[PDB]
Amino acid sequence: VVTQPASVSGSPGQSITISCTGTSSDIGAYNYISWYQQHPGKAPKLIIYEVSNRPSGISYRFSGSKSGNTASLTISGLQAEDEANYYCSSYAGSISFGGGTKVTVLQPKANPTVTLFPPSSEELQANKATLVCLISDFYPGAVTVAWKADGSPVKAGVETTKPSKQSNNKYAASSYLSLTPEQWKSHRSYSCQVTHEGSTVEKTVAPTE
Amino acid sequence: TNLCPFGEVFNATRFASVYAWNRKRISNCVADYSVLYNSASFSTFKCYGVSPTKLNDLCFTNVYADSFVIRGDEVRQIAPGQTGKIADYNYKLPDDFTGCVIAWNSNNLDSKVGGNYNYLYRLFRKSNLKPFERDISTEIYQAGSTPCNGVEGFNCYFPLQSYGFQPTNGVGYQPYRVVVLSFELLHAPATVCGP
Amino acid sequence: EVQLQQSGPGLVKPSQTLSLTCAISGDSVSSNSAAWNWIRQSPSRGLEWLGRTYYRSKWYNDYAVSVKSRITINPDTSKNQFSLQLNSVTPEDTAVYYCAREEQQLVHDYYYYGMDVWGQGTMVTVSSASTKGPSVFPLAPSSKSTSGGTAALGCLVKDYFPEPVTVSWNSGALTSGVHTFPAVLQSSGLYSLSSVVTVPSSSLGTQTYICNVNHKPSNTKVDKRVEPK
Ligand SMILES: *[C@@H]1O[C@H](CO)[C@@H](O)[C@H](O)[C@H]1NC(C)=O
């Protein structure tokens, strides 16, 4: 069992230090400590080996040290590409990973792009109607999606995803409103409403197609 | 007969590492042993089983001069019945040794600022050397219980160790050039003697 | 370049055995200086070491205690691969599984780098539900999807299980302006996903757009042509 802080944030240019603490039987046992960097949906990469060694290719912005039963990593000149998960690991016959630290690189606020697709005529012929509301390029990662029909708020049949990190450290989300083809025809308006900080952005579709 | 080449041994430009000690066979010649004893240059001049005086009044089938470099601290190991890294792993003298051990400080020639790393000694070995044996082996020493498979690394060490002689070191830690004369008498006609 | 090609994602039904293969190329599975590991990762469990197989004159296995009784790693000198087997799986074994090379430096000073090379990972989901391929519907571009001469067009990858799906466009030729949105878990316990490319609306009459949906878990691939209306 090896402790890391769950979450660390920083602004560009600043310097950051991730603690990795364990026992005399895990971290302080030897100096075979390694650090890894992981971007979402990609494999981890060795960025530090033997406490302070930088594999060939890793910037000097990446530093590593150890004191007692706490190894530690440091990122200077925090760039946006440094947003990722980071893990320490230790060799003692068996291999112990720390629980991980998500590192955020702070960015200015951004309002979402919103795109609404009506149901395809193909899905309607299969007795199904899905409205797709795509929300991208917002920051920080928190939105509020409401749906309306002919102006009236709707709750039945809505499924909305958690925000997820894009490759520009902004956030994307998606929201779906499921209906039968009849309800899709029984109204003349459907809307997706996306609120973020102050801004709300609303898009409307109508079955005249 | 002609004179014995003691200069070839004593005045050699570079000496050997103790692990890879050199031997020179002196035979069919005449040699004076007194001047050396009063050379005014030998920090050490021990003789075993023979007289340091009037030794020149003698004779031998063959004489062997063994040269190498070690620390001042280790010169005491170039004697019969001694123990230490040098006596055990590098150069072993038998209990019945018959000859002289001559050593002198060569800090001016052999030590260098930043270290003279040409001078090596065997730091690791599975067993002690038999008298007059020589291990020039550079096989990886297995310090751990797990085998090395000839690959250097953790718990698997290169057997030789450098001295890194620096002039600023203490007199005990300075290089000393050593010449070990061995007098051999066999049941065959003698070859080296001269008063 | 040392590369590790892994064994393709899918579903393992409960109580059955998980089986994955890592194929090495550019290195030898019996390397003096290597060890061949399996590591898994789950959002709630983190990185979990599973065990290693290494050859130093003889073949060797270390395993981690949480799987010691259920696990087997099997090197294959014939094929230049090693395999992972995990018995008696439960939902707790749902994870992305990685094969990694543990590398030591045997020249000059010994270095222990750790996991220097990683496979791309294969997602295994342990579930009693059955695999289902996606239904792909076109999200058509329209003058109502344009904002200043840009058109948004997409594929709705509906009702598939398990994960993952990968989406490309025009067989991987169209990559700029592509946005693929992570999947929603429907209340039916099926997944759906949407993928969009932003394109010049002036190219709608001259460029064909096709999304290529690959669902390895069901050995299904769908190419859907998205036309405007
Ligand atoms: C060594 O050299 C010096 C002169 O450099 C000389 O006087 C001396 O006799 C030589 N020693 C031996 C052992 O020949």
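Swiss-Prot numbering applies to chain B: residues 333-527, in that order.
The way this entry was determined, per its header, is electron microscopy, 7.3 Å.
Here the Cβ of each residue, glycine as well, is placed from N, Cα and C on the backbone.
For B:334-527, the entry in Swiss-Prot reads domain 'BetaCoV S1-CTD'.
B:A475 (mutagenesis position) is surrounded by 12 other CB atoms, counting those within 10 A of its CB over all protein chains shown. In three-state terms derived from DSSP, B:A475 (mutagenesis position) belongs to neither a helical nor a strand segment and is classed as coil. According to Swiss-Prot, the mutagenesis experiment B:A475 to V carries the following note: Increased resistance to neutralizing antibodies.
Taking a C-beta cut-off of under 8 Å and a sequence gap of six or more, B:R346 (variant position) has these contacts in its own chain: B:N450. Here the residue is the original one, but Swiss-Prot notes a natural variant at this spot, B:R346 to K: In strain: Mu/B.1.621.
Under natural variants, Swiss-Prot gives B:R346 to T with this note: In strain: Omicron/BQ.1.1, Omicron/XBB.1.5, Omicron/EG.5.1.
Quoted from Swiss-Prot for the published natural variant B:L368 to I: In strain: Omicron/XBB.1.5, Omicron/EG.5.1. B:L368 (variant position) falls within a helix when secondary structure is assigned with DSSP.
Secondary structure from DSSP puts B:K417 (variant position) in a helix. Taking a C-beta cut-off of under 8 Å and a sequence gap of six or more, B:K417 (variant position) has these contacts in its own chain: B:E406, B:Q409, B:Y453, B:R454, B:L455. B:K417 to T appears in Swiss-Prot as a known natural variant, with the remark: In strain: Gamma/P.1.
Swiss-Prot lists B:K417 to N among its natural variants, and the accompanying note reads: In strain: Beta/B.1.351, Omicron/BA.1, Omicron/BA.2, Omicron/BA.2.12.1, Omicron/BA.2.75, Omicron/BA.4, Omicron/BA.5, Omicron/BQ.1.1, Omicron/XBB.1.5, Omicron/EG.5.1; May enhance affinity to human ACE2 receptor.
Swiss-Prot lists B:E484 to K among its natural variants, and the accompanying note reads: In strain: Beta/B.1.351, Eta/B.1.525, Theta/P.3, Iota/B.1.526, B.1.1.318, Gamma/P.1, Zeta/P.2 and Mu/B.1.621; May enhance affinity to human ACE2 receptor. Secondary structure at B:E484 (variant position), as computed by DSSP, is coil.
B:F486 (variant position) has a Cβ environment of 18 other Cβ atoms inside 10 Å. Swiss-Prot lists B:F486 to V among its natural variants, and the accompanying note reads: In strain: Omicron/BA.4, Omicron/BA.5, Omicron/BQ.1.1.
Among the natural variants that Swiss-Prot reports, B:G496 to S is described with the note: In strain: Omicron/BA.1. According to DSSP, B:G496 (variant position) sits in a coil region rather than a helix or strand.
The recorded positions shown are B:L368, B:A475, B:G496; of these, the one with its CA atom nearest the CA of B:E484 (variant position) is B:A475. Of the recorded residues, B:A475 (mutagenesis position) and B:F486 (variant position) place their C-alpha atoms 9 Å from one another. Counting in whole angstrom, B:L368 (variant position) lies 48 from B:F486 (variant position) by their C-alpha atoms.
When Cβ atoms from all protein chains are considered, those within 10 Å of B:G496 (variant position) total 15, not counting its own. Among the listed variant positions, namely B:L368, B:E484, the Cβ with the most fellow Cβ atoms inside 10 Å is that of B:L368. Between the CA atoms of B:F486 (variant position) and B:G496 (variant position) there is a gap of 23 Å.
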